[PDB]
Amino acid sequence: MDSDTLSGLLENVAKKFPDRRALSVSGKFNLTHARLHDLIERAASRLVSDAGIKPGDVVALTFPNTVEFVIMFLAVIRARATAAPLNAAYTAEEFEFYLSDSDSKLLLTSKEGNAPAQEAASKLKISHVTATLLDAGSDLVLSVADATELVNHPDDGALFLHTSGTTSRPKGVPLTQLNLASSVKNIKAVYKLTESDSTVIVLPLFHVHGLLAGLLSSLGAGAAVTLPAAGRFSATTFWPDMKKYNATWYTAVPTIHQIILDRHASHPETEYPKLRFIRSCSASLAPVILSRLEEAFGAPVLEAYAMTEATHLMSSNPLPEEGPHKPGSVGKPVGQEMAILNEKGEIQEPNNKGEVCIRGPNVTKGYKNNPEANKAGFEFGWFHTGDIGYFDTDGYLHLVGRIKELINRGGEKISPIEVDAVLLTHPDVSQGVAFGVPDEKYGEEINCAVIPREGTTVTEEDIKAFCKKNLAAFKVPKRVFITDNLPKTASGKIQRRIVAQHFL
Ligand SMILES: Nc1ncnc2c1ncn2[C@@H]1O[C@H](COP(=O)(O)O)[C@@H](O)[C@H]1O
């Protein structure tokens, strides 16, 4: 059943499991793998014959998490075109930038549309076409007027995204059919996803975590995916959806797991479904959150490490049946090479820190139009992640942090990851984030911000005293900012430099 293109893999899945459920919209749609497959084929045929989509063309998509997004995403890559999913919340200015930068030739939206995206597309003279799924007797309806021997090549572009800009400049990342097929195989393999598995999407599908792990790897296993009725995560409908659609796992970022834990505290379900595992990725999972999750929902919590340039998955803790999962660790490399290198590019022995570097068929060939970033980031096939970590003697990776977020206090580098984990263990802390700030005496100093739990009162001195009991003195935040809100990216991450800037 494996293939080196995602479209080929999905064709194999549809032929083997045509009547298994593939894609549900809560309360509304329940598509099987054959039905979904054919909706995609017919939509791709319309893209080629009626919307003039040629191999190598880029098609932008901006949708909530909907059935139309799934169908059209897969129709675009099936037509040998590159999908560029974009955040529906962008301004017309941002849409204009991303549409121009990706070389999009077409903009797809729902029937309801998106006014800023359409404004940007009109200005750039990029065609706009809408997509609507009506009922189970009809093809998906495209607003363009009136596929079989399309051949998908592994090196065809399939997915185009941009990097976050947390520590560097936002760069364009082109990913191929081969990149996608490889990551879907890796993700399926390490979690042993099969056609009996089922999940609910609780992350945006325009970022690789929700897209590759939640959606595409499920489909690639003949498994089922459910989208929330309202096109985005809802803490109140989450467990009803997980129960009704027989979910066996889910994946989220730590901030979303925290929201789910808060909901369990204020409104526990009388019963929870028994899951195979719960997955965390994209930002550090504090050990205390791992333990709270395992206690609350009774399933093993497996942390993974991933990035856009690796088409999501790089490493993961394994299934209990294959090995332990370690709090504070992101587990072992899956289906790719990984090495810890010092600044002279020498491989490090276990328990020696250095830059995490990867090599494999899941890794982008290179940033778009950025020969200097490619010369700096790639060497003999190996990509430099910008993350500092080390392997323990079991070969499990422990992340220390992004190179440019480590706090250099008088020659000693502090890990904000480490301190975050400690902050979240304070009885009255709901959220917390440590960050580096300038310091006249030490060059850099560590500060942090915390959000107290509802109805609790916390002081800077409380937090500092608690930190002192649990960290070497040099790591203790010198200033503690109390606040009621920490901004998050759409990918569910708190950006350290933004918080720092806000409180300085
Ligand atoms: N499990 C994790 N723990 C800590 N950091 C992570 C984890 N997964 C991803 N990251 C970080 O997220 C970055 C990728 O972010 P992006 O590709 O911009 O969505 C990585 O290079 C790491 O710095």
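Residue numbering for chain A follows Swiss-Prot; the residues present correspond to positions 1-146, 154-511, in that order.
Method on record in the header is X-ray crystallography, 1.9 Å.
The backbone N, Cα and C atoms fix where each Cβ goes, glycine too.
Lifted from Swiss-Prot, the feature list:
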type	residues	note
BINDING	170-174, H214, 289-291, 310-311, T315, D394, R409, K500	ATP binding site
MUTAGEN	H214 to A	Abolished activity
BINDING	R239, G418	CoA binding site
MUTAGEN	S289 to A	Abolished activity
BINDING	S289, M314, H319, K500	oxalate binding site
MUTAGEN	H319 to A	Abolished activity
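Taking the features listed in Swiss-Prot, we show where each one sits on the structure.
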| residue | record | DSSP (3 states) |
| --- | --- | --- |
| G172 | ATP binding site | coil |
| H214 | mutagenesis position | coil |
| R239 | CoA binding site | coil |
| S289 | mutagenesis position | coil |
| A311 | ATP binding site | strand |
| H319 | mutagenesis position | strand |
| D394 | ATP binding site | strand |
| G418 | CoA binding site | coil |
| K500 | ATP binding site | coil |
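Unbuilt region (7 residues) between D146 and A154. Cα separation across the gap: 15 Å. Around the Cβ of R239 (CoA binding site), the number of neighbouring Cβ atoms within 10 Å comes to 16. Taking the recorded positions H214, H319, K500 in turn and counting surrounding C-beta atoms within 10 angstroms, the largest count is reached at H319. Pairwise Cα distances among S289, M314, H319, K500, which the record gives as the binders of oxalate, peak at 15 Å.
Around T170 (ATP binding site), a 10 Å sphere centred on its CB holds 18 further CB atoms from the protein chains shown. Cα separation, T170 (ATP binding site) to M314 (oxalate binding site), rounded: 9 Å. For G172 (ATP binding site), the Cβ neighbour count at a 10 Å cut-off comes to 12, with all displayed protein chains included. Sorting the recorded positions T174, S289, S291 by the number of other Cβ atoms within 10 Å puts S289 first. Within the set of recorded positions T170, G172, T174, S289, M314, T170, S289, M314 have a CB atom less than 6 Å from some atom of ligand 1. For the pair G172 (ATP binding site) and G418 (CoA binding site), the Cα-Cα distance reads 26 Å.
Within 10 Å of the C-beta of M314 (oxalate binding site) there are 24 other C-beta atoms, taking all protein chains into account.
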